[PDB]
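Below is one structure, written out as structure tokens; the observations come after it.
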Amino acid sequence: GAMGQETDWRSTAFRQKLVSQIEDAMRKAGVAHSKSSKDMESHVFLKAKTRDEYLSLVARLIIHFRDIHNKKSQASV
């Protein structure tokens, strides 16, 4: 798989993998404004209080991206 535990979201592998996801969704999402994925993920982390807060804000971000590019929906940035 990838990992067994779940009490170390501060691990490089963790943030790393997540960073790639956000970068992938954005790419296919077709957007441009903020600094960059790396910068976006970094902010979310420092903005989060726990592995949940981050994983939460991250998911919403990725999902919102898929919708914007998905079209035929609301999509409000």
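All residue numbers here begin at 1 and follow the chain in the order shown.
Each Cβ is built from the backbone N, Cα and C atoms, and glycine gets one as well.
Annotation of the mutagenesis experiment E41 to A (Swiss-Prot position 42) in Swiss-Prot: Abrogates interaction with SREBF1. Following the DSSP three-state reduction, the secondary structure of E41 (mutagenesis position) is helix.
Quoted from Swiss-Prot, the note on mutagenesis experiment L57 to D (Swiss-Prot position 58) is: Abrogates interaction with SREBF1. Using a 10 Å radius centred on the Cβ of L57 (mutagenesis position) and all shown protein chains, the other Cβ atoms total 16.
DSSP assigns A59 (mutagenesis position) to a helical segment in the three-state reduction. In Swiss-Prot, a mutagenesis experiment is listed as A59 to D (Swiss-Prot position 60), annotated with the note Abrogates interaction with SREBF1.
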**Asked** Cα distance, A59 (mutagenesis position) to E41 (mutagenesis position), nearest Å?
**Response** 11
**Complete:** Taking all protein chains shown into account, the Cβ-based neighbour count within 10 Å for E41 (mutagenesis position) is 22
